[PDB]
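Note sheet for the following structure.
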Amino acid sequence: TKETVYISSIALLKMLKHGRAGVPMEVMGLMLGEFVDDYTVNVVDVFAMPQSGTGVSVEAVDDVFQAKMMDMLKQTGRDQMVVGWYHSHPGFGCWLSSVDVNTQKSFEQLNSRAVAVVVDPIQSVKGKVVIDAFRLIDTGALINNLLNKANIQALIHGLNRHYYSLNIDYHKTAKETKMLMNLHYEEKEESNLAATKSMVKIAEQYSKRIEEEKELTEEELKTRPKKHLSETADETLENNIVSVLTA
Amino acid sequence: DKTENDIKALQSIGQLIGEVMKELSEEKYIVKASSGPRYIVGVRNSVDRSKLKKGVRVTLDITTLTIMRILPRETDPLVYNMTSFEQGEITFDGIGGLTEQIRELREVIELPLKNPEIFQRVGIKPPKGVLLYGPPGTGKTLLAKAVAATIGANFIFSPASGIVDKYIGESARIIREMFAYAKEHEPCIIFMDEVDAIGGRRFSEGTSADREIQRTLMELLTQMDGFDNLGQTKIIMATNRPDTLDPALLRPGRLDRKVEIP
Amino acid sequence: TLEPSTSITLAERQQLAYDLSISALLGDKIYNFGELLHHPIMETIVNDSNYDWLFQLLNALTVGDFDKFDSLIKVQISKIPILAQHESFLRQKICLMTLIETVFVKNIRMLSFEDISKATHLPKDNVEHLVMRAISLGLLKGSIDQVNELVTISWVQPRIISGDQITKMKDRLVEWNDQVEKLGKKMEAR
Amino acid sequence: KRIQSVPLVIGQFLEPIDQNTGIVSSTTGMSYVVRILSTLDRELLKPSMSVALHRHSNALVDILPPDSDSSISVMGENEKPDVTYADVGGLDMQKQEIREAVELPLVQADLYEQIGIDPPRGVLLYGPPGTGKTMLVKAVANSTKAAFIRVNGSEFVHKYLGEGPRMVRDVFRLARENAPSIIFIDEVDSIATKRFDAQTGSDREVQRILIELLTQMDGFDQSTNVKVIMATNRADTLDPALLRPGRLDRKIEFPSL
Amino acid sequence: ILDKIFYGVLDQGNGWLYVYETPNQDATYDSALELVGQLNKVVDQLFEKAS
Amino acid sequence: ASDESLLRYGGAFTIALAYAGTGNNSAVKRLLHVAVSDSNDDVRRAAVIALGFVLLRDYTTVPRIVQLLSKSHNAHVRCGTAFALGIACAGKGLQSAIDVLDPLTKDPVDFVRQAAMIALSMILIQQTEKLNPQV
Amino acid sequence: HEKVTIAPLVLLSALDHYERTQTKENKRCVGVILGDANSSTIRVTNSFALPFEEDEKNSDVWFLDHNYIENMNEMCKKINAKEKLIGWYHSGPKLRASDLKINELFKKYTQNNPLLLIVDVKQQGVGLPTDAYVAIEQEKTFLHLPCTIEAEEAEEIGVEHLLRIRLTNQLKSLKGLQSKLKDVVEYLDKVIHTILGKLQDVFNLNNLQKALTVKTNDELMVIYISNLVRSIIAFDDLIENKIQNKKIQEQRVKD
Amino acid sequence: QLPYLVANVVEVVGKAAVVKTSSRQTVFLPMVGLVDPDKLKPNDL
Amino acid sequence: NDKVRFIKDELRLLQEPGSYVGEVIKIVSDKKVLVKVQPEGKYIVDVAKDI
């Protein structure tokens, strides 16, 4: 078939950490892990390449760097083989830079299952990360797998390679999942402190709901709005439940 | 070790400055970044809130566009649109034989600057603005530098045309900077070289570019008329002819002292 | 910073132990002998020069006899002249500690003016002056009312030794815990 | 909530086209058709107002108190200005003239309307400034305990398309909101001495600023609690729309004599 | 006292001057006053709808 | 009790198959309960599919249980109710099954159109024009 | 001073690392952290696994390299300058005899004092995973340091994409007191102030909230009145719903 | 290497320095000796 | 149920770059139109089939 890309908590985060700091005017780099294909591909980990003054092309994969990093990872259990390469780039829906494809193509003579993934930090500051993964097409795989497909059949006998979008998924263990949600001790002890200081500030918070209500009643008059008032009523109920709980 | 420090500095990034237009709330500000447009920004880590005020320069993030730290505001010393020469480069006693002009200039400038106290006791204000008129080529220029030398005043030489930028408010900004810095660096001489370009009369009553001249000129009249008063900042206007000074200036209270070169 | 690294000399440890013994009678701020039972005065530093005085001091502090003060060390060296200012300061120290453990198992800042006088063994004006100095010295605050006869100053000072600190802690623990458990139980149920 | 949060661009709402859809001009030069919130669509929706815009979202984040700024230097507000009846005595005619024109509608709009005479909405002052005239203007503002908004009228004169129209709009709005108020136009003769005879060309940029000032000036001040006072170095003629009744109705002279 | 410049009262019979103003009970009085006013408004509006 | 998605999906089919024929209240309560309280997109769809097998004998009741769920949020749920009716009401020609499947057929979400079309056809197999005007 | 901020990558690496190297109970996993720590806020911005082995003869006899430390920080520097090593890592089994004794060796190639992060990165514990300690001798003397998280703008947005009261705190409180008592009994037995003394009298008087109740009550009427207006408001909205139903019925009868 | 960014300056806690770029934008860098004093002179790229 | 669904539609809308305003210069009879956009330069664009 074709790939579905499971990115690990530490892999996703490393992709964002490196990409942001390496800015457009790019840094480049390698993805590590492995899979057994046809429905399971895992990206365990990632590391950064060290900025080179020829933008983010095949010339920017420092082979001594990668070799030394792979060996040192190995001695701490974390080394695996390249499952693709990632980076940071201007962001495109047809491929993030020209350089990433031209790098990808050299890789593609060796591999036959290597992806290019890039996250673009320009569009990842609307509070929703914009991240893409694309790979080029291969013959004898993406026609053997997914009238039949006339379109994709003339496309593959034609170009031989062209961009296609790969899915974004995540995989993480239960151990991570449990022990995030006791951080996000600070939360429990912080919760006591917050209750105490809230009762202190209540003098002002009192007065504004008094105002909110005066607007509210006036509004309903003018109409004769209703929706706001109901939302406006619900909110006030929630706040009192909280005020009572404090004390 | 030092070359290795240059790569470390290259990963120790700078960030752009803008100036606060006005504070809406402690969660909403209008800041004008220096890259041009206006933005609504909030705050981020590493600030003081007691160095915040309207009209101070702030530091904003490249990728978050929020107030990361608060800066002092800075004049910027320049040599382009205000060339500043602390003291003058020629002596006042050494140019004697230009005696008459020297004495008039001492008595308007030196005595209030050293001693506000005497003008204050009488209850008539210290002098405003002085005009030197008659030839610039007889050694007018020498006199202006020379007065600055004895007071130890900050000499502020202005190119009047350079006060003529063709952008929104750069021209407001220069008058404002020039005055603010005069107050800090007071005593000061603000010397305006050939006033016809920031203080015309109009070409023929018509306009081509003679509205830029009016935009400039209203700003000088405003500072004067204002609540801010001239007495430890002195402004001296120079022009060959008084026949392309504006009537506003010729009226007492924007110039009151008029020294002629005899 | 002398003892745990050795390098010591019999001459040096003679000065330090005797010098400590004279200084400990001669002035204080914390308490006059409880700290010298968690405070080596002769625990194999050296035993020479009549370290009996330390034990004599605790008996003297409790009785508060003048005869005992001369017979604590020897006449002249008991007096100093140090002890002439010292006896009032030293005096308040014994009273403060003895009451602090005893009066209420919780530790509350309520004292009778009367029972501070009775325990310290001094006349009514005198205690008035001594307390007056004592609030100045701190480790207190919260504001004693010199009419209402309420010594109502806050609880905040250190508590002496590992002995009746531990007895007192057990009582207090069972109570702190019990209080918490009630609140918890009620919440749990509904 | 979090999606629509700082950082933000500033825009202005021009008009609502239909339901849940509005046109904004952002200040950069890019104009967007955007959505408004459904809870901002009713009972908080003004036909022109200042807005907070997101730079990816293209949606109405927030509605702003109108005071959005310009690349020209900001105008001056002076609550209780410090010139307050300095020069007096022998200005007898000019003090009386100011007093009935400028002070009375600010304290009471309502008496003018009840008589049914038009209140002065705008006044034009001619004769020198900074020699007895300014002093009075400032003093009236302080005595009526209105905000003095000193508005730099030779400072439209920006050299770009319209920053300048956006700023006048913000200022008239904000004056009616912060009533009682004086908008004091320093040298109005800068942005309104043009074409009387096909002389004083080069004044194409101020023509937009002029239209914007007239629509704001005549369209408010119907009862008058906000005064406009026009100021000219001596006298200058103006383009015919200011001068006609309904605007600069009092034309006050400083005596030659 | 009678326009409340002075923080007290005359206790006549002792002939001494004593405080009555243990500061202002009524310091959130106005906020309550509005609150009543809103509630009345509401009750009237509901009644119309009802019938 | 396996915290794998595939296995929780797989659990729902196990009740449908085990409790098939005549329906059993305990069996329906558990399946509806997973359908409401699990938010996982495979899991909700499988637990609705699963009601149709339990309820093959008592097929009248399936439009009422799934009435709500057909107009309920999340397309996977809506997909699951199409199937429920399709399996349960197959061959009978229940007039109530068809009325529920009509909106879903021109639903925006493509696999919802798809499954309703499959579903309609199984109920209305060998039922003709005139007998039913709607076909 | 100290005030320690800790990367979520640190916690998640330590987790994954322990299983992936097949580390059992009764073997330690030891690590390094680096970042910026010459500041009041210690910034932990990255970390790395360290080769660690312990012997059969005594398990406080152990091997840590220093060369994997010599050249790895000079690869940390090369992606992000300012991510040199100041200290160290532990997963447990916790608080051993030679868990003191990595300190004197880690003093050989640190630039201040080894910061000791023990973290329960199997995530098996209840509450905090972070057993942070400043590594000071004097023996396993071990003053704890309270603080986890603070991370980057990009990371926190990514965190949320991965993932998408009075009683719980009281139960914790009960367990500490209960533990404290048990310790005090043990401590007397072995042996044959102020903090405890503020933890009894102060709370004797929901307990504290009693004294406060006087002030609370006045405002408590007010906020109650506010909820009552809201109830009326719900009734008003309700009446409209009844009419809507009433209209529909009426139209159906005309027809 | 060019293409590179030049800056035309006309400007003569720890020390702050203002640079004016020819993209007409003012930027913060420190002058604590991370950035040397002799790399600023007016009128200069 | 409606309220959640309403909010989702609203969210799809709140993701947009906006629409540019332009002036139709002239229409071409082959289904181009010549537009001067105020945001940008002058462009040839493809006439809509919704109008």
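Following Swiss-Prot, chain A shows residues 23-168, 180-217, 230-269, 276-298, kept in their order.
How was it done? The header gives electron microscopy, 9.5 Å.
Even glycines carry a Cβ here, placed using N, Cα and C.
Look at Swiss-Prot and you will find A:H109, A:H111, A:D122 tagged as Zn(2+) binding site, backed by sequence analysis. All protein chains shown were included, and the count of other CB atoms within 10 Å of the CB of A:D122 (Zn(2+) binding site) stands at 23.
Here Swiss-Prot flags A:27-162 as domain 'MPN'.
Swiss-Prot documents A:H109 to A as a published mutagenesis change and attaches the note Stabilizes ubiquitin pathway substrates; when associated wirh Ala-111. Packing around A:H109 (mutagenesis position) is summarised by its Cβ count: 27 other Cβ atoms lie within 10 angstroms of its Cβ, all protein chains included. In this structure, A:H109 (mutagenesis position) is part of a beta strand by DSSP.
According to Swiss-Prot, the experimentally introduced change A:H111 to A is described as follows: Stabilizes ubiquitin pathway substrates; when associated wirh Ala-109. All protein chains considered, the CB of A:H111 (mutagenesis position) has 25 other CB atoms within 10 Å.
A sphere of 10 angstroms centred on the C-beta of A:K208 (variant position) encloses 17 other C-beta atoms. Under the heading of natural variants, Swiss-Prot lists A:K208 to Q and annotates it as follows: In strain: NRRL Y-53.
Cβ neighbours of A:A239 (variant position) (same chain, under 8 Å, six or more residues apart in sequence): none. Quoting Swiss-Prot on the natural variant A:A239 to T: In strain: NRRL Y-53.
In this structure, A:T262 (variant position) is part of a helix by DSSP. Of all Cβ atoms in the shown protein chains, 21 besides its own fall within 10 Å of the Cβ of A:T262 (variant position). One natural variant catalogued in Swiss-Prot, A:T262 to S, is accompanied by this note: In strain: NRRL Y-53.
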Extra residues within 8 Å (Cβ to Cβ centroid of A:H109, A:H111, A:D122), Zn(2+): A:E48, A:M50, A:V78, A:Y108, A:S110, A:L118, A:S119, A:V121, A:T125, A:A138, A:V140
Candidate recorded positions A:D122, A:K208, A:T262, pick with smallest Cα gap to A:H109 (mutagenesis position): A:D122
Where A:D122 (Zn(2+) binding site) sits in the secondary structure, as DSSP reduces it to three classes: helix
Inter-residue Cα distance where the pair is A:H111 (mutagenesis position) and A:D122 (Zn(2+) binding site), in Å: 8
Sites among the recorded positions A:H109, A:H111, A:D122 close to chain G [C-beta, under 8 Å]: none
Rounded inter-Cα distance in Å - A:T262 (variant position), A:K208 (variant position): 51
Against chain E, in sequence order - recorded positions A:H111, A:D122, A:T262 with Cβ under 8 Å: A:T262
Summary of DSSP states over the domain 'MPN' (A:27-162), given as helix, strand and coil counts: 41 helix, 39 strand, 56 coil
Assigned conformation of A:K208 (variant position) - DSSP reduced to three states: helix
